[PDB]
There are 2 protein chains.
Amino acid sequence: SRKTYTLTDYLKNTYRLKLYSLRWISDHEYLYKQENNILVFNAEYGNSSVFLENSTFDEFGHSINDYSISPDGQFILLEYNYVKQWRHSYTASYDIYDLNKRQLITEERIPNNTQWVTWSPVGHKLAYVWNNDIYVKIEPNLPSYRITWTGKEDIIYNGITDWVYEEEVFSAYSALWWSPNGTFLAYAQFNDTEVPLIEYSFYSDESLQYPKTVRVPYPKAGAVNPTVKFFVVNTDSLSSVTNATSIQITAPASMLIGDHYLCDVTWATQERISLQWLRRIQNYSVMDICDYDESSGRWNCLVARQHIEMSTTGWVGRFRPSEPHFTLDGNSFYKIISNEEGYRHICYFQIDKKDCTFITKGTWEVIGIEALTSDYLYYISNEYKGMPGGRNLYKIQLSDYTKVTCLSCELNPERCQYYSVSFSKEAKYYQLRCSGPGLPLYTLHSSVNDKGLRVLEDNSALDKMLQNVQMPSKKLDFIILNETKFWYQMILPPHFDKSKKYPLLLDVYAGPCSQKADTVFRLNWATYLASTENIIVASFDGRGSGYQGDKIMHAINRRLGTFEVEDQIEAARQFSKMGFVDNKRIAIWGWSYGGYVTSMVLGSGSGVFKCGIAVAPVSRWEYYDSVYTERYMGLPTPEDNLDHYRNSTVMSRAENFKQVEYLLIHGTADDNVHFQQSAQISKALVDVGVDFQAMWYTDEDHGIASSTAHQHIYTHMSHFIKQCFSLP
Amino acid sequence: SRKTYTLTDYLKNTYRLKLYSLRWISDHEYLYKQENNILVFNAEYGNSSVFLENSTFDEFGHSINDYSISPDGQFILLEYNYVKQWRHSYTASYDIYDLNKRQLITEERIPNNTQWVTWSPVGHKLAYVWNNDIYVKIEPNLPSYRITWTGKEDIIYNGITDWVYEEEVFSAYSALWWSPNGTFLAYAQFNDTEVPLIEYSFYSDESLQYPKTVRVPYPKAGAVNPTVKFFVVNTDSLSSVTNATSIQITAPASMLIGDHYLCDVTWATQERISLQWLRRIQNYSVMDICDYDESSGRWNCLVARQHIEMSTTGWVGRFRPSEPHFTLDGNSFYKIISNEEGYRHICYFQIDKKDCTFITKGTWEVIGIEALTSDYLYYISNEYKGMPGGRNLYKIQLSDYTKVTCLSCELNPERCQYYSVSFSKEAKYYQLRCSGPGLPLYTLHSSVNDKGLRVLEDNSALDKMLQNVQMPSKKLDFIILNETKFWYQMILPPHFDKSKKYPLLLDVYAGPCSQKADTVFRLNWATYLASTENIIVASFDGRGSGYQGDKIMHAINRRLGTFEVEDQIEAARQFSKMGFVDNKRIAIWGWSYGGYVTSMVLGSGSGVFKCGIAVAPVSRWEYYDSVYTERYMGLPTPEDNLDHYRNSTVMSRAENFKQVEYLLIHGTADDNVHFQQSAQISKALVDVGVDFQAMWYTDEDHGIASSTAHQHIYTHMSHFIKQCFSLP
Ligand SMILES: Cc1nc2c(c(-c3ccc(Cl)cc3Cl)c1CN)C(=O)N(CC(=O)N(C)C)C2
Ligand SMILES: Cc1nc2c(c(-c3ccc(Cl)cc3Cl)c1CN)C(=O)N(CC(=O)N(C)C)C2
């Protein structure tokens, strides 16, 4: 083939994967944009028609960033002037556009600088957030109603998350939840008043004479947390003369006695809300079931029917308490629980009764509950073949739990072993999405007979190109250690000779519930390293990794920077055993948590590694945020777990670094893992007399993802790996 | 065999230059600290007596940072708890010890956290500064009088300088001048009210969870400067029950029409102060003569006695208008001035007369006036043998100016060509200190017939130790560009062989009025590079360099980053035509201004340099401070010099760096050249895909001089230079 997958190919996207992103607009149609025209498709028969023509906005004036369409298709939301803040948050300008007419709404427009916007679940109501305040417009051309007046920048958040919550709790900027009706609007309020600030320089354009200091409320492990309230407003009864009345649903009392989080919000029915709360020590959580009393207007949450969750071995849930999927009638739900043997399975709860019933079981885990109908529940799991890094779609029959059919396993077993799914409203149809090991494959299906209806995107175009190129293969297998199977992967150079010896790169994340050994097809830096530079690129899922049961996942509880670290080192040793690695040229690298584990590995004097790269690492767990850190570490107090906070820093290993080449890299505007963390790493290395290489990226945040920086760091890191391995 | 001068010998200071540091107490005695015993020496005959036993204060229980014995030595100040701020400023605790007894004073102590203290010129009054307010103690055990009440952290400075005055103007934290009596306290007051603050993180020990943000009033080029007022208080008439009355001296109308600085304060007599001011456009300075009115109680300056300095070619003075040296009666004074030929010489002014009269002339320069009697004026200049890089002490008979005789020229013409001096009161004796080209040599002399009295320090210890090492040698010499001489120096490896080609490191500074080609003996990094690594380290004084007259110094006027940059390049080209340099291995590097030039050079595309190092560079002149920048560049406005402010940035030249290996280094706590300057360079290089190398130093400032940082940067730069030269 002559040609390899080059650094420039990765950097420049020479070889692109086609996807198939559709948005279901009912039980049987969906939107999909062809070129830049928006099509609507009939699912059963496959015929499509143009829904919105690209030309419709050539005269709009602004470049449009995204669009959202109302449940009843009368209107369409156009998002422009998009300015990204954190990992999910951003502000933007908005226009709505009437579709029955071909006219753009000019009266009572949504404000510039809006922080969040969302239609009601049905109809064409709008709720948005602006200046930390919540507004509702019944009609798109009608004046809005102000629902809160408390909003204050960096202090009072109504209907949106502060930093920790967006990042660690809801994975979203949003904190609004319409009732299925579109009648109630629930929302959360966060109070950050006494939360300390992280302050760093942002240097901006050369033209800026003095650097700006950014100040964000950010609780580090042990520090004062934001506080939260929850409210529900009756949308229907919005007066033009009266301020609007928000009803408060206070947390359980088992929560109110100390710090706690609102971690899940789920409308069960028109008049039933489920709220899940989490104590600040995250081994204990409470689910409340709240019903609207039409007479009193209140929302009552009978103590009797709270559902309680505890862990003896760790925290609750994989990253947080699992979500409840309610049956249509609202009198019961399913939800992923860790069972008697510490494997996560689907439990079935009935609203006013004790315990729950496990409908699945086995030495493997359900990954997520995906859909629910009267006959069937649909979930993704890693049952098939006992590969914890595989995913398939299953359904179990509700009237007889022993009838579990697999919907995706045998579809095309050499190519697809990792699916996700998207169900149309009411689950009449699903799109399967296979991610590997072969090229991505998007197909439709109908629920009745689970017939495959058609192929949506088979990525044929990509395939014909890579036939020309010299691509690495991927080995998924496992080693045994004490008596546990531990899964790894190698990305192997083209024309692999196990009689030859290759430099190896241990690519680590290895953070809690991580999994770096899977069946996913990727085109990335590693592909480059293997194809062009003939470097093997390994990942190993050691203790602390996920999707294999609490025994392994919890092995690291309160004890970060130990077994997950030890195990990476041990894997490198197994990898040397296998006689196709150059035991002399082993390297290691990670981003984020991977940077922390990498640094610790390099500071353990193991002797196994020659050099490694750490990007935006944690260095000391008191520096990272409360919600994430305390989950595994508890509090940094003498009475809790300060001893291991102090004892699990990178800085304290600095002396050992003189036995390796180390490259340390961090963005200065990193709002997540603060430049501070590496600012301390280098000082400790300096103070002890160890030479090391370094690179800062000015104004880049945690993702060091701007196009120029992203090309620059992988170019810089590629040089560092080449030199280490003596590669031409 | 012999051994070599290693990286470690430098870092660990294996070979030490001894000094003889004394301070003159009278016309005939001096104080000298020896083995922590404080001794009094009689100059004439050499006999000494122990003034204070090194054993005293073994009972103190603090480390004692420094001492200060009152003029009339009844008391001694003990400085402890010293904590450094900027280059001069700091805070400390004090105690007074009564020598005329045996006890420390217990009551009315000087406060902790005091910012400045000083005795009066005679006796033992005390002036000090605490929380930005001035206090005076007539007697050490008595309570202080409060002089000002306006002091406010970061905003009003009474009796002390802000950041720019400390750094760029007075080269001192002090803004107190006692009159000769001890009768008057004169002081300045500064107002940084509207001055902008540079902000940066300080990370501190590992134990600090949240990084600190430091904030310094600091005017960048073009921005709002502090304003200043000057006051004189009478120490004698301090009423214990009435707020002391301060007399303000106003700046001349020709300064009050705009932004100006107070740039020099000198007491002429008991009743006459000289004040020099300088317009913010440093073209124009005015010396005011102020007499104390005995009846008015006030101070008057007759516009008639004003003396005005204008430079049309550049700025006034080498860095500022020169210091006036008054005759005993205060009716006349002497001053260094650039003459018509642009060379700096001694001028003679009489108070109530218009111009002045030059005491010296010729194509060399006077560096400084050192002592004045009725018979002679003593000065250092670089006349001898016409070497600008040399320094010698001269005395000029004041009754006949043709009668200039040189005092240190022929003492040891081989060993000593660079002298500095220190006279006793009334100049009966003087200590000479030569610093090169041989080991430093400290000598004492009587002035009646310029007889040498004795050797104080000959550095025989160092001499003995160096016999065992292959020291490099130092060529000093000049080349001709466009029909003018320009000097350079070359540190040459031991056993230099003009037949071989050596790699060449160019060591640069090149700031206005700088000088890197001189006759002084240094033990530093270059010395290591030449002795062990056999590298030539050369330095060159091109245009803009000082001590050679205004044609050369002022060439750079308003065009920083041009002629001094072209010229460092042309010198390197000339250095290849010398047949002992490898023109395939030529490096360049510099700190501070040296960093800016090294960067401008590596970015010029000359192709002359293989690689360079820049340490704490300026990148854009709008980033540096007003007083220094606008001195050479004017204001950054479209009416003045905006265009060349922007034509002179490093960032503009980013592209050309792909042709070179570039290492960029900077401390994150640089209060002086802010880390911003370097963060903008790296962002420039990143936006255009130039790979390069970086290193920041956590919490280090412009000096990067903490012991561990110091060692790490030079170890790091040494690797870079070595690998770049492919040295074994
Ligand atoms: C919401 C979240 N998402 C991600 C990470 C982390 C995270 C975990 C630990 C640390 Cl120390 C820092 C972060 Cl940002 C967090 C939670 N804060 C992370 O690292 N990512 C990369 C990843 O998960 N990959 C590359 C597999 C994505
Ligand atoms: C008061 C002062 N003292 C020094 C320097 C500068 C200076 C000049 C230009 C720039 Cl951009 C920055 C500084 Cl800090 C200044 C005035 N700011 C400097 O650099 N030094 C090095 C030196 O004496 N050498 C290397 C010979 C010592």
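Residue numbering for chain A follows Swiss-Prot; the residues present correspond to positions 39-766, in that order.
Determination method: X-ray crystallography, 2.3 Å.
Just so you know, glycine gets a Cβ as well, placed from its N, Cα and C.
The active site, charge relay system annotation in Swiss-Prot covers A:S630, A:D708, A:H740. One mutagenesis experiment catalogued in Swiss-Prot, A:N85 to A, is accompanied by this note: Does not inhibit dipeptidyl peptidase activity, interaction with ADA and homodimer formation. Listed in Swiss-Prot is the mutagenesis experiment A:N92 to A, annotated as follows: Does not inhibit dipeptidyl peptidase activity, interaction with ADA and homodimer formation. Record note (Swiss-Prot), mutagenesis A:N150 to A: Does not inhibit dipeptidyl peptidase activity, interaction with ADA and homodimer formation. The unchanged residue is displayed. Quoted from Swiss-Prot, the note attached to the mutagenesis of A:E205 to K states: Inhibits dipeptidyl peptidase activity. Experimental mutagenesis at this site is recorded by Swiss-Prot as A:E206 to L, annotated: Inhibits dipeptidyl peptidase activity. A mutagenesis experiment is reported in Swiss-Prot for this position, A:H750 to E, and the note states: Inhibits strongly homodimerization, dipeptidyl peptidase activity, interaction with CARD11 and T-cell costimulation activity. A:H750 to A appears in Swiss-Prot as a published mutagenesis result, with the remark: Inhibits weakly homodimerization and dipeptidyl peptidase activity.
Reported as a whole number, the C-alpha separation between A:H740 (active site, charge relay system) and A:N85 (mutagenesis position) equals 44 Å. Here the candidates are the recorded positions A:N92, A:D708, A:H750. The one whose C-alpha lies nearest to that of A:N150 (mutagenesis position) is A:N92. Residue density at A:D708 (active site, charge relay system): 24 other Cβ atoms are found within 10 A of its Cβ, drawing on all protein chains shown. For A:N92 (mutagenesis position), the same-chain residues 6+ apart in sequence whose C-beta sits under 8 angstroms from its C-beta are A:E73, A:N74, A:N75.
Across the fold, the C-alpha of A:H750 (mutagenesis position) and the C-alpha of A:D708 (active site, charge relay system) stand 17 Å from each other. Here the Cβ of A:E205 (mutagenesis position) has 22 other Cβ atoms within 10 Å, regardless of which shown protein chain they belong to. Taken residue by residue with DSSP, A:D708 (active site, charge relay system) is part of neither helix nor strand, so it is coil. Under DSSP, A:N85 (mutagenesis position) is assigned to coil, being neither helix nor strand in the three-state scheme. Here the Cα atom of A:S630 (active site, charge relay system) is found 46 Å from that of A:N85 (mutagenesis position). Fewest other C-beta atoms within 10 Å: among the recorded positions A:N150, A:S630, that description fits A:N150. Looking at A:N85 (mutagenesis position) and A:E205 (mutagenesis position), their Cα atoms lie 41 Å from each other. Contacting chain B by the Cβ rule (under 8 Å between Cβ atoms), the recorded positions A:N92, A:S630, A:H740, A:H750 reduce to A:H750. The CA atom of A:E206 (mutagenesis position) is located 16 Å away from the CA atom of A:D708 (active site, charge relay system). Taken in sequence order, the recorded positions A:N85, A:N92, A:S630, A:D708 that lie near ligand 1, meaning a CB under 6 Å from one of its atoms, are A:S630. Straight-line distance linking the Cα atoms of A:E205 (mutagenesis position) and A:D708 (active site, charge relay system), rounded to a whole number, equals 14 Å. Look at the recorded positions A:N85, A:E206, A:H740 and count other Cβ atoms within 10 Å of each Cβ; A:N85 has the fewest. Counting every protein chain shown, the number of other Cβ atoms lying within 10 Å of the Cβ of A:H750 (mutagenesis position) is 25.
In the three-state DSSP scheme, A:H750 (mutagenesis position) falls into the helix class.
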